[PDB]
Amino acid sequence: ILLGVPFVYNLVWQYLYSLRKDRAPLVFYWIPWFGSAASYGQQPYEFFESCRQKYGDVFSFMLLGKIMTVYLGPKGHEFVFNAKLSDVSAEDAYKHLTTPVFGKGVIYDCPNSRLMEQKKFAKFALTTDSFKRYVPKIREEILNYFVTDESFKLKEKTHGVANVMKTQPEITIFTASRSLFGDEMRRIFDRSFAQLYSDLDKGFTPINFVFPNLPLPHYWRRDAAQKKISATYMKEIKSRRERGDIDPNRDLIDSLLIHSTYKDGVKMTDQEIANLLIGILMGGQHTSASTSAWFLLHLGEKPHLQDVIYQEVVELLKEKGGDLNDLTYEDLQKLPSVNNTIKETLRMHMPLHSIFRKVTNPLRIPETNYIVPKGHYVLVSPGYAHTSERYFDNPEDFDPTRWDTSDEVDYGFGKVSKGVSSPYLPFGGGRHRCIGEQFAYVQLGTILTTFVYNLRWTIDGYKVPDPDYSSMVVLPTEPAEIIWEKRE
Ligand SMILES: CC[C@@H](C)n1ncn(-c2ccc(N3CCN(c4ccc(OC[C@H]5CO[C@](Cn6cncn6)(c6ccc(Cl)cc6Cl)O5)cc4)CC3)cc2)c1=O
Ligand code: HEM
């Protein structure tokens, strides 16, 4: 009867909290501590609506013992994405997840001042010039999946059925490796190095937000996975240092080697660079492999859209008389089917759905008397707004064409926007703004252009998969496959 005992107190307390006209409204739930982890972790945009139809734009909900004050729409964007440091912490929300996976010292295992420069150091491999050297590497890597991978084998076969839960994560990590990390880190993925990243993934799971370490196999296998992979990168670092092979514009390992001394002259360690390398590779590999998976599916549901984005690239190549191997970075900038498709795929399917900070001193919510106390979490969600009749009409319609017809601030890593209020914020905003956006459109952009150029495909049933949210990012439920045929 320690069933009534918690029930009666958590129940009676749930009503207690109703009183305070200074605390945002809270969603009801029957389980103590567990809260709405059910309804939210399964379909959270419905859940958001199922709360806005009741409470408007501002509200809260329990989540595995932790409070999550929400704020929808461009006003929520300003409230969380642009909070300054003395009220919200982005590390105190993302720490227990990313750190055990990437390693100490970097990303969220350091103060914000540190993180700001790591994002600056990174950006030295993310320039207009880098992207020109990456396009053909990324492309040729793709084509090498098309010819050597059992899902395609385009030099033997002419029709097939490729799983996008396999093709895209492998193509994504292979193209990221080959371009960001260079040829030896890519050649070393022949080995089931991949198995080590599989071991690292299975411990990069939302459950880390509460259970980041406990004595289980995939926990210790993740710990060991991070140790083996950093030391691999720590080995590439040492081997190109002592070789004198540090080329300040080529890879991201280079660029990180050069620039990795802080404002106060303090020096990132060899492992700290390796960990940050791990985070970068893993973060970008998830969010990019997802987006290419979806725009592969959606183009298979509306195969007309492969033909738009196809004819666009042959008009450019016919002006160059130069085949696909002569399709450059600046040519990506002139193919708006590709970019709007990616832009649309990111509207319909932003990879992160919730975005947290934790509250570090009481924070007054604007035009309310609600104050978030030290202890609760804030949650923006550019995703809700990405698929609301409020901000886009026919959010259901995968419409790449819909994309036709404030100055700046620099927190540390180059100039970003001061404006956060756009309904469309796939890459976030503020000091935690993403730095791989333009890079992602070079990847997704070459994946996409290469696929369409060689492959025409459909998806059987014209049923686009339902989305899953068990995981760190949002992915199609399998069987998520594509029925393809060589174009020639
Ligand atoms: C398991 C039981 C089941 C019933 N259930 N019950 C509840 N839930 C649930 C709850 C919460 C969540 N999540 C979803 C994921 N979410 C989340 C994911 C990523 C994230 O990322 C923010 C930061 C840290 O990681 C990166 C991701 N990234 C950004 N750009 C590219 N990747 C990041 C930033 C920088 C670097 Cl270097 C790497 C990375 Cl990974 O940004 C924040 C929140 C938290 C809530 C999912 C399911 C369930 O599945
Ligand atoms: C389509 C692909 C991507 C999407 C949709 C995406 C999304 C996001 C979002 C929403 C944030 C803000 C998180 C917050 O404010 O809480 C963010 C930040 C970030 N992203 Fe991306 N990202 C993508 C690609 C990448 C890639 C390829 C990389 C690395 C090469 C990367 C690295 C980062 C980093 C380092 C941050 C900084 C977070 C911080 O400063 O705290 N992202 N991203």
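The residues of chain A that appear here are 25-429, 442-524 by Swiss-Prot count, in order.
Keep in mind that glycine also has a Cβ here, set from the backbone N, Cα and C atoms.
In Swiss-Prot this protein carries:
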BINDING   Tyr64, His377  oteseconazole binding site
BINDING   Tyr118  itraconazole binding site
BINDING   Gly307  posaconazole binding site
BINDING   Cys470  heme binding site
VARIANT   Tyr132 to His  In strain: azole-resistant isolates
VARIANT   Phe145 to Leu  In strain: fluconazole-resistant isolates
VARIANT   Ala149 to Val  In strain: fluconazole-resistant isolates
VARIANT   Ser405 to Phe  In strain: azole-resistant isolates
VARIANT   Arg467 to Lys  In strain: Isolate 13; azole-resistant
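Recorded features from Swiss-Prot, shown on the structure.
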residue : record                     : Cβ within 10 Å
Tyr64   : oteseconazole binding site : 26
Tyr118  : itraconazole binding site  : 19
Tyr132  : variant position           : 22
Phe145  : variant position           : 21
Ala149  : variant position           : 27
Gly307  : posaconazole binding site  : 21
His377  : oteseconazole binding site : 20
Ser405  : variant position           : 23
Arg467  : variant position           : 21
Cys470  : heme binding site          : 19
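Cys470 (heme binding site) falls outside any helix or strand according to DSSP and counts as coil. Annotated pair the residue listed as 'heme binding site' and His377 (oteseconazole binding site), C-alpha to C-alpha distance, rounded: 15 Å. In this structure, the C-alpha atom of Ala149 (variant position) lies 16 angstrom from that of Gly307 (posaconazole binding site). Checking the recorded positions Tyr118, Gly307, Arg467, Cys470 against ligand 1 with a 6 Å cutoff on the Cβ atom leaves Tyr118, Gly307, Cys470, in sequence order.
In the three-state DSSP scheme, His377 (oteseconazole binding site) falls into the coil class. The Cα of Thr429 and the Cα of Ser442, which border 12 unmodelled residues, are 20 Å apart.
Checking the recorded positions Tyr132, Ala149, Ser405, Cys470 against ligand 2, the ones whose Cβ sits under 6 Å from it are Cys470. A separation of roughly 7 Å, to the nearest angstrom, links the Cα atoms of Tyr132 (variant position) and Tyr118 (itraconazole binding site). Closest to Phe145 (variant position) in space, going by CA atoms and restricting to the binding-site residues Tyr64, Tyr118, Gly307, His377, is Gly307. When the alpha carbons of the residue listed as 'posaconazole binding site' and the residue listed as 'itraconazole binding site' are compared, the span between them is 12 angstrom. Of the candidate recorded positions, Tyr118, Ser405, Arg467, the one lying closest to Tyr64 (oteseconazole binding site) when CA atoms are compared is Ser405. It is 14 Å from the Cα atom of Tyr118 (itraconazole binding site) to that of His377 (oteseconazole binding site). Comparing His377 (oteseconazole binding site) with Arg467 (variant position), their Cα atoms are 19 Å apart once rounded.
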